[PDB]
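Visitor: Would you mind keeping the following structure in view while I ask a few things?
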Amino acid sequence: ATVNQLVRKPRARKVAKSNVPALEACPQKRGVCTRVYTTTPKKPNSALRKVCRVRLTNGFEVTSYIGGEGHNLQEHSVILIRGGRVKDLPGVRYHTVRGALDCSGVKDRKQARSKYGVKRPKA
Amino acid sequence: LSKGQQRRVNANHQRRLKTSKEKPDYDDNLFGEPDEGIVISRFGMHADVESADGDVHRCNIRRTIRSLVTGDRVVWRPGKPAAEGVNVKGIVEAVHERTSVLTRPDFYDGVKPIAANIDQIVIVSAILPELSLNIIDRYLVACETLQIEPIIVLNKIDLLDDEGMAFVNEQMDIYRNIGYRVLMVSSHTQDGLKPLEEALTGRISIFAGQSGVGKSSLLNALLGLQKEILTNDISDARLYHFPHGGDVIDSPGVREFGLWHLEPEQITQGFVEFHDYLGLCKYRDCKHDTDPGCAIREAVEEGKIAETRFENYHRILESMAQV
RNA sequence: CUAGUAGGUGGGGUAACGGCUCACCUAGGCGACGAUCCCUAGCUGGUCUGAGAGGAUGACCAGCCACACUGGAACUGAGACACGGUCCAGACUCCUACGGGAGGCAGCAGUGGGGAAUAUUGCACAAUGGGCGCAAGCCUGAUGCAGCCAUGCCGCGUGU
RNA sequence: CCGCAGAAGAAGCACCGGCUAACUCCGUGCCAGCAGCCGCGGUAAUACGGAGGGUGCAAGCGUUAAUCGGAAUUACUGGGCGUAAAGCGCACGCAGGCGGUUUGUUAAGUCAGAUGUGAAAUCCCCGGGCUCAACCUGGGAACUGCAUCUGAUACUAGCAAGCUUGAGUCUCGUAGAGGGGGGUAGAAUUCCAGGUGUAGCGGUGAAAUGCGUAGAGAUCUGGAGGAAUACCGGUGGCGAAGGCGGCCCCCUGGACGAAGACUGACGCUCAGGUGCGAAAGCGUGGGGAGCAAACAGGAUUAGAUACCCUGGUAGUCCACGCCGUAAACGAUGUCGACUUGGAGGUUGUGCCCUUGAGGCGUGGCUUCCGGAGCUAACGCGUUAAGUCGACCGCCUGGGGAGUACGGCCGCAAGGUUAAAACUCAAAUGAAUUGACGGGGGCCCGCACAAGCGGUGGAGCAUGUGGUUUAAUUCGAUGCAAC
Ligand SMILES: [Zn+2]
């Protein structure tokens, strides 16, 4: 528009709202659960989920989804987050690594075993 | 929603119950053994269910459940064993066939059963400020149609006086004349709490009244522990348990027993008394109004049939076509 | 909004211009051309991205600067207000014959601990580099390497 | 580097619904689960679990975390605010921004050369060297700046020195609800003193409080007052906006036209700054007709601290002051100049047998239709939302939240300014088609209507539903089952 104006205020683009704030470009963080909560899915898109508030070390609780199917999580239970989000569960924005720390792999998935970090079979 | 897909689906859910009951460990691991329960509280998306053990569990309700409501006793699970123990964690795997239950009328939104497994439905009511037999009249038909027992309870009697009661009790005598059950009392005052207590003895029933009839007083009067707030001014699906046995589905609505339209020939069956007023009339199709030689009319203006009952019965039929 | 503040006189001080300084004088100086006040930040060449212009940055290597346990100090000196000097107050620390003392890993290696995570308490003076030295040479965790890491990149291959 | 064994010791992981390259069999049955997205699964799922088959990728792979890229997704290049987010009500003016027409001028900007400067490594052009590559090395190019010097002098700049079409000015008119102040009347009505007069009046889909024989209502006369100023009057006017309507006077602002004469760029915009602000409310103090939040009765209703009725305070009008929001709207920033028009509106005038109402021009602005044009559309379209230029304001998805907190203001309300967290994944637009109406209109048919005979009661047959039965076979049921 004008120069005039431009010289006074610079243009301004957005500053992105960080979807997480497990931050300090968190790769991963240990957290510790709280308990393993449970909550409903979304209005049409419906599934139960094993999720859990997590007592992260940087200090921010938040409930994570517990991936896959199989399980091993208590109330008190050091755990490791990753981001994520169950696009059908509000409040999820994470994802606790399966196979990490306080869990190993679930039983016998075969496909994509890295997701749900599982060994290689006996071959 | 698919009546067909709904059907085939029904069978599946049904088998799931019996199959799960067959025995457990094959089911297992996330959740624990199935057990019976009834629905006390409705969390919209959750439900509080009291177990056989007698400990309530807030549970999820698998989509596979078309619906659920208060007064629904049936099978259930909580998550695991471990999981109930930190924080009420459970889920409702399936439900049972509501043996006895009732629904609300509505306008757009269709009829929805309010509660199931009911032995008696005590109509509340209150003298403050003023009653309207109409609300009770319409309710009487409901109790007959679901083949439930009705108890009318004129409450808050302590609020009446000389020229206040002499017109209350008598005016209600109609119920004592046609064989209905009633017990004047006043929650605030705890009067006639003996008769009711006995009546509720070994029975499965609940109390619902119109706008502000002392429902909170009576439910809180019989048995009230850590929770006596449901009075207070003029204002407002959980079926609470009784002190002497029996449960009462309280949701903030039920007490306002509206009136839904079931059939046009049933209205005549609503009241047993009609069993003698529908014998021989003037017109084979005499709707009992301004016909020449009617039977119900010749009885009403004759002193036997309570006029008030006529106006109310006639209004009910005119209320349905109000759609 | 600014007090030793702005200048101007005087002196004093620095290797040197100056309020640098003391003393003296004047009463300015400053501000939307955002002073000042606040939050956050090593700076920079770069680096990544983008057709570009720009955008996001600022590891590694090189220029700059600043810091060396918390602080506040000068001295010494070519040169320092001086990481592995000095003194003081300070917090720790630690030792002690309880009188007093000793200590400084934003080096190197390793330790704790912190964390999502980042490697040996290895080797060498051979080369290059530097200190000191008259060379000799000595010293030099700079450095050359060697150890570890599929961290990235590249290649090769695991068979035809 | 030479050598010897021997296929030996060495391939993985993901993905394959669509986007987005890749498909089947089972299991599962809105469960378990998925996942970037849209979304998948409630009995044949290419998406879940398993299996196979193909696609990809490679010692490496995926995922997660990170940055920009895509994104022209802040829009210099390179967006937008008539209706989808976005023009402040509205004005005025200092900083500022922008600048009619001549010359001179400087050489400031500009330009141009030139003089320098711009570590090295990157990078790039070109080459070479490590078996290739990465890498390395050499050379060039480049690193698009600053500075200085010597000019160049079109424009911009500064000043100088000029002009006239901008602006401004004088003059002469017009029209106009421009205002402010003070008068003043009528219409009507509240209330009144009475006239007449009478049961009822008043109120309502029905009713009631209320006034009603104390004479209401009604009628007539007078009077008091309160509030607001019909018909005109308008698709009208004037105003910066908000708005401003009886007639009269006083003080006052702006707009426009015409001969003209005059000045001489004195202008445009404008942050801040200034003043003004539809209705609420405030001061304080009056007032008080009508109306009317609150409040009180009556009614309605299942309830009805509603709509309706009797009403009625606050308020309303006056002053005064304070309060500062308006869908403050043409939902359309400012000032300027342009580019097709037709009918129109109200005011001005030249000229022209006005001989007439006037004709033909000529200015103002505003309506309605409207080309090109422009536009996502609708649409707009010489009064532009076209083409432009200059200035100024704003908008950066939805909710969050016009809120919080700070601020400032303020009697208080409250205004103003304006976030975060988060959460959502789309909201939003318009246009398109149908459906949709207790919308409206337009038709007929035994729809009504016009008649005929009916059916409906009464006794009997089919049937059928209830009820019953050991069985009372199975299906057909709002007209379209009987
Ligand atoms: Zn009859």
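Numbering of chain B is taken from Swiss-Prot, so the residues present carry the numbers 6-241, 253-339, in order.
Just so it is clear, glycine is given a Cβ too, placed from its N, Cα and C backbone atoms.
Straight out of Swiss-Prot:
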- B:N160, B:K161, B:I162, B:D163, B:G214, B:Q215, B:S216, B:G217, B:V218, B:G219, B:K220, B:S221, B:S222: GTP binding site (BINDING)
- B:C297, B:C302, B:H304, B:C310: Zn(2+) binding site (BINDING)
- B:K220 to A: Reduction in GTPase activity, 38% of wild-type kcat for GTP. Strong reduction, 5.2% of wild-type kcat for GTP; when associated with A-221 (MUTAGEN)
- B:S221 to A: Reduction in GTPase activity, 22% of wild-type kcat for GTP. GTPase activity not stimulated by 30S ribosomes. Strong reduction, 5.2% of wild-type kcat for GTP; when associated with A-220 (MUTAGEN)
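How buried are the listed features, and what sits near them?
Guide: DSSP assigns B:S221 (mutagenesis position) to a helical segment in the three-state reduction. Around the Cβ of B:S221 (mutagenesis position), the number of neighbouring Cβ atoms within 10 Å comes to 21.
Secondary structure at B:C297 (Zn(2+) binding site), taken from DSSP and collapsed to helix, strand or coil, is coil.
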Visitor: Around the Zn(2+) site formed by B:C297, B:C302, B:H304, B:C310, which additional residues qualify by having Cβ within 8 Å of the site's Cβ center?
Guide: B:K298, B:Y299, B:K303, B:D305, B:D307, B:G309, B:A311, B:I312, B:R313
Visitor: Among B:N160, B:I162, B:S216, B:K220, B:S222, which recorded positions lie by ligand 1, judged by Cβ under 6 Å to any atom?
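Guide: Cβ under 6 Å from ligand 1: none.
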Visitor: I need the CA-to-CA distance for B:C302 (Zn(2+) binding site) versus B:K220 (mutagenesis position), whole Å please.
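Guide: Between the alpha carbons of B:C302 (Zn(2+) binding site) and B:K220 (mutagenesis position) there are 40 Å.
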Visitor: DSSP on B:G214 (GTP binding site), three-state: which is it?
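Guide: The three-state answer is strand.
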